[PDB]
Amino acid sequence: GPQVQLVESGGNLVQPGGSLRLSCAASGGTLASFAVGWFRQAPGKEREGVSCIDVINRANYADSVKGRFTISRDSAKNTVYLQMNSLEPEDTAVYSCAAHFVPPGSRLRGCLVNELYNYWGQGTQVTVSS
Amino acid sequence: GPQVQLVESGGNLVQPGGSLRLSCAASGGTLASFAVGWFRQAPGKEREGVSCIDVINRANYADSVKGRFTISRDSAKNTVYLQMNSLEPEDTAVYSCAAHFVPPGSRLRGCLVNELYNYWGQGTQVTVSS
Amino acid sequence: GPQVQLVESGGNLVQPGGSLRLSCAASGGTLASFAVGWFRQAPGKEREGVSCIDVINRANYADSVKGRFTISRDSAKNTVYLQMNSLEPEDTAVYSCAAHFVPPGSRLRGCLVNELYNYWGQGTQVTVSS
Amino acid sequence: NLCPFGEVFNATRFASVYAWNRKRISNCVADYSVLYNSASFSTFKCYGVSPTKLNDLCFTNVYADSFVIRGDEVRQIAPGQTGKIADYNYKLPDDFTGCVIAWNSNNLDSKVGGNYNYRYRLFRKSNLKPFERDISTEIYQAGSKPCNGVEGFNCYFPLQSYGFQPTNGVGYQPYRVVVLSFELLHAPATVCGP
Amino acid sequence: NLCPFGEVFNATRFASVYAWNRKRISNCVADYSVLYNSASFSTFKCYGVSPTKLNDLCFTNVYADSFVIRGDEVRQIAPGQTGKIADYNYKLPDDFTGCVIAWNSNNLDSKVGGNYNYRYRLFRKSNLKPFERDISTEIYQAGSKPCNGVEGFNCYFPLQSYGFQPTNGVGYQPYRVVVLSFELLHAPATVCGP
Amino acid sequence: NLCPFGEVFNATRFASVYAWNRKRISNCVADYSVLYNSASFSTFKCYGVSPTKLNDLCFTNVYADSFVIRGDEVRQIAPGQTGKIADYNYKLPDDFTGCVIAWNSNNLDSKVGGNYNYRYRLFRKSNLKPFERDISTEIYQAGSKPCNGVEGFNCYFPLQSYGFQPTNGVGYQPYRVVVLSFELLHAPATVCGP
């Protein structure tokens, strides 16, 4: 593919206290060469990063989700998973995926220190309700 | 598989102004030999064709969606995507997939002028609300 | 994959009289060596077995769903499908997947008769409403 | 120890021609007469060899290629042919010594709704070499804009389904094909006659 | 220069027997006797050759096939055996000159919840040929209804997992197997000894 | 009956070096001198032979290996090198007779946003042997904790993308490479010359 696209799947309506695994499929290159982060924008609120992972597979998390969310890498499927546990109603947002390439002279640098990404997905909405 | 089946995925509850990519995966033959169309059934109303693509990959669209919806073909996965942007509440419908084979002596021919299809999917529901 | 993992997808918000196909993806072993069951948990009620299939690919069903649901095997993709038809509002639940291994001296044994599985999925929610 | 020709001709499923199947027949004594006695073969042309000398002749290797094509393409399974099949799916060398057997398999390979499970390659940037096999699925550039892996106008997926229905005419009906290649190298013979 | 046989014996994971792995030795000097010193091998059988005249005999080819099976199946890794392994996964010829080394790998290949990652072929329409490898996954027709790619009753997926658990008995415990074939064919020689 | 070199140098895309492409060139009368007329090749080294001494002496095998790597790695395409490419992707024997052609493909293989479609192997538990090809994608154990198929810390996916951009420097620009191997083995002659 001439360009890197990112497609998010798994968005659903779920119940408070539920769980859900979102996925971020990629085409055009090996996702194992990109740092990947997850963002959310709830209705009426601004986009916020929630989690990210770098090419050495170290994760970082926001405090609103730390302990509940797990970012994980499945590069045989060229995707990044976001396992969301203990969903509360305030997790209702559109969850977007984003990536940027890490060239060889920078493979040890970490993440959510790159809150700027070159490639975005359109998002899959998660709704938490009774 | 003895027969051509078509399954639609990607339906979700989404917000007005959101976007969403439905997929139509097929088994039983190469989807690259079928003309593929998308239909919607809003609650209580009849099916309407919204979009279609033929074997030489030319798309045609309904007036209600032209410019918002894009049908496109990824037959290495034996699927057809329907990219839906700028979703308004009156797009809340069950979105179905449908196909018919195009034999060699008819490879140059258009679509949604042949709304007659042999093969249908069960539909994946899209709900757009605040 | 060190352990058998089970992931369920396909959950959506759907309409009464709708249809839906859930899938149970597996990693860690050949799912064609496991007995697989589907369960549901409606809001506030206890888990109830819904369907099962054994290594000889024979299905059993609860009567509350018998004739509406079909359990089916696609082990070339290492998954088990649950086709759900004629959905009424009381089918609103979290639908979970579960499996256990059948060793050679027991391949001729049936299912939802032990109703005990070692391996669980997190579940995908299905909501049936107008 | 016997040469298993029954298993190659009595199989339930056949390969698609684009991904045609090859079977080596080695280290076995073969029975040829109980196959040629079957006058139910729609086609039986042999090149470089006589059809009733195969009980005296020993061969080092014998290869059994097999696939399904539609009726009027059976013309192309021969040394020096042209067409989608000859050029883009299965090409025989001009120095081919062997036999090409075909028979009409409509009662097996057709279905009332259509049988779209057999495939062929429609497009290719160059002809195959004899006995080359191409199973790739790259987008085919039919125009001047580069396709860039994406499908669109003049940017086609190379494989199609044959549409096999029982009411099709003969040129459009499935024909199972088996090609026998009798290789003679300087090496011990493996497949002899009775 | 020297051949580090460790590469064939030291691996972290092994192949499944149905997709058994083959590793060729292109041209290398080997030391054979300091490996037989490991009398901790549960099996060490040699065919067509003397078992302790292995540093004096030179051979043209050296292939190291290796895979995992369960303990009661190790009887089948031999010339002229029967059973699902010998006939549907890994078959040795009757004129096989070479050695069969096997050892119990319970501490390596088992996990407390079970290790379901190793696979084997349960069903096949016919026996393999010697050293054939079958990796296809077509639905197996075990009844009179034709399966048509679909799984159901009498229509089974051919591959199963072994369930390796640390508490299993020995017949059900994992065994790593390495087979050495010494071919005398006409081509440049590859592997000698000290 | 012509020797088709046009396809090897004029292609729209090349292989990734980790899954490098090998093409046998047999049964062909060739003209080799009219290829060197293209003085636009940034690299042109031939081993065991001089660039204009092969019009009368023929060799049985001719292989066209081709792939893309970046500028700083082209030095590794030689007999007896080290580095990711030489050891984990494409290795030439020490007694290699053949040619190594390379040319800069920046206007073809890069795009303004970066072209991340060509891949290479970063990690491997051992060096390849000459002309071995590794297409497997197992998690690479970079620590003392076993990876168990799962990716994580010290548990890396072995393949990476090259990031090809037009503004990159030469060491980071794409280079198309073709290796021609003239083997000294015995078989009927295939390749002629001018």
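Residue numbering in chain F adheres to Swiss-Prot, whereby the residues present occupy positions 334-527 in order.
So how was this one determined? The header says X-ray crystallography, 2.9 Å.
A Cβ is built for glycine as well, from the same backbone N, Cα and C atoms used for every other residue.
Natural sequence variation is annotated in Swiss-Prot for F:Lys444 to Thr, with the remark: In strain: Omicron/BQ.1.1. In Swiss-Prot, the entry for natural variant F:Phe456 to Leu states: In strain: Omicron/EG.5.1. The structure shown retains the original residue. In Swiss-Prot, the entry for mutagenesis F:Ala475 to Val states: Increased resistance to neutralizing antibodies. The structure shown retains the original residue. What Swiss-Prot notes for the published mutagenesis of F:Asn501 to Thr is this: Reduced host ACE2-binding affinity in vitro.
A map of Swiss-Prot features onto the structure.
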| residue | record | Cβ within 10 Å |
| --- | --- | --- |
| F:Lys444 | variant position | 15 |
| F:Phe456 | variant position | 15 |
| F:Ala475 | mutagenesis position | 13 |
| F:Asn501 | mutagenesis position | 18 |
Field: Rounded inter-Cα distance in Å - F:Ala475 (mutagenesis position), F:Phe456 (variant position)
entry: 9
- prompt: Could you give the Cα-Cα distance between F:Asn501 (mutagenesis position) and F:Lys444 (variant position), in whole Å?
  reply: 11
- prompt: Could you state the CA-to-CA distance between F:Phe456 (variant position) and F:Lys444 (variant position) to the nearest Å?
  reply: 27
- prompt: Given recorded positions F:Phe456, F:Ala475, F:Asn501, which are under 8 Å from chain A when comparing Cβ atoms?
  reply: none
